[PDB]
Amino acid sequence: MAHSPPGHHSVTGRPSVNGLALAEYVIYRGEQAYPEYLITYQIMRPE
Amino acid sequence: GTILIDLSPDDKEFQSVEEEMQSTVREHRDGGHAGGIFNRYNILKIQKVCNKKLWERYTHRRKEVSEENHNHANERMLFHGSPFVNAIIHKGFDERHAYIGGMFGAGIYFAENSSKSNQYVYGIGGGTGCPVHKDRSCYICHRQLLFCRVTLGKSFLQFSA
Ligand SMILES: COc1ccc(-c2cc(=O)c3ccc(O)cc3o2)cc1
Ligand SMILES: [Zn+2]
């Protein structure tokens, strides 16, 4: 596990080519997240 | 230490979480290779995860980061798909849940798009699909994602290709 960039707590990876892709984020300490909801699901085949 | 409380489909909390899941599905550039082909989900269950030890760790660190960033945790609710979801809900996030090969460094990755995290539920690139059918686009088997409370603090902005 790497370190946060100096002076930062996380990285924001922001897609700059796909205009419809939302952002993705990295943290470098497990204490920076809490697994609050557990969602059980199926993907659905298009009609 | 962890207990799981089922939410009712009539409960507003369930509805807001489902809405966050359903509305943040997008198409992927792999045409569904990694996570399957779908425009939406059948939500089977939403459970609230309750662990006092793990919550207090989170808020202890959240306060820490707040103070290093003009009193601003920059707290978000984000998705995470992992084959290790069972371990995460009982023992917390740690180094073994890290994406060593990830493109923004060896850390724990989250997404605003539920469909992005769905690509990791059976492993990196979807691994070999569901365990019963070896099908990355399985419509039968039950998947699980985490919708997580995440402290970003001061977040290094990296534009990506
Ligand atoms: C244990 O190995 C793992 C576990 C989870 C993930 C994971 C899980 C995700 O939900 C995820 C979302 C966006 C992204 O860019 C990367 C992501 O990676 C990666 C490797
Ligand atoms: Zn299956």
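Residue numbering in chain B adheres to Swiss-Prot, whereby the residues present occupy positions 952-1112 in order.
Per the header: X-ray crystallography, 2.2 Å.
Positions of Cβ are set from backbone N, Cα and C atoms, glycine also.
What Swiss-Prot says about this protein:
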- B:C1081, B:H1084, B:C1089, B:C1092: Zn(2+) binding site (BINDING)
- B:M1054 to V: Loss of activity (MUTAGEN)
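Shown in sequence order, B:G1080, B:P1082, B:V1083, B:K1085, B:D1086, B:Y1090, B:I1091 are the same-chain residues outside B:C1081, B:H1084, B:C1089, B:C1092 whose Cβ sits within 8 Å of the Cβ centre of the Zn(2+) site. The 6 Å Cβ screen around ligand 2 retains B:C1081, B:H1084 from the recorded positions B:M1054, B:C1081, B:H1084, ordered by sequence position. Its own atom aside, the Cβ of B:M1054 (mutagenesis position) has 13 Cβ atoms within 10 angstroms in the protein chains shown.
Less than 8 angstroms from a Cβ of chain A: among the recorded positions B:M1054, B:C1081, B:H1084, that describes B:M1054. The Cβ of B:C1081 (Zn(2+) binding site) lies under 8 Å from the Cβ of B:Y1073, B:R1087, B:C1089, B:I1091, B:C1092, B:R1094, each on the same chain and at least six residues away in sequence.
Rounded to a whole value, the Cα-Cα separation of B:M1054 (mutagenesis position) and B:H1084 (Zn(2+) binding site) is 30 Å.
Most Cβ neighbours within 10 Å, among the binding-site residues B:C1089, B:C1092: B:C1089 holds that distinction in the structure as shown. Cβ neighbour count for B:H1084 (Zn(2+) binding site) (all protein chains, 10 Å cutoff from its Cβ): 13.
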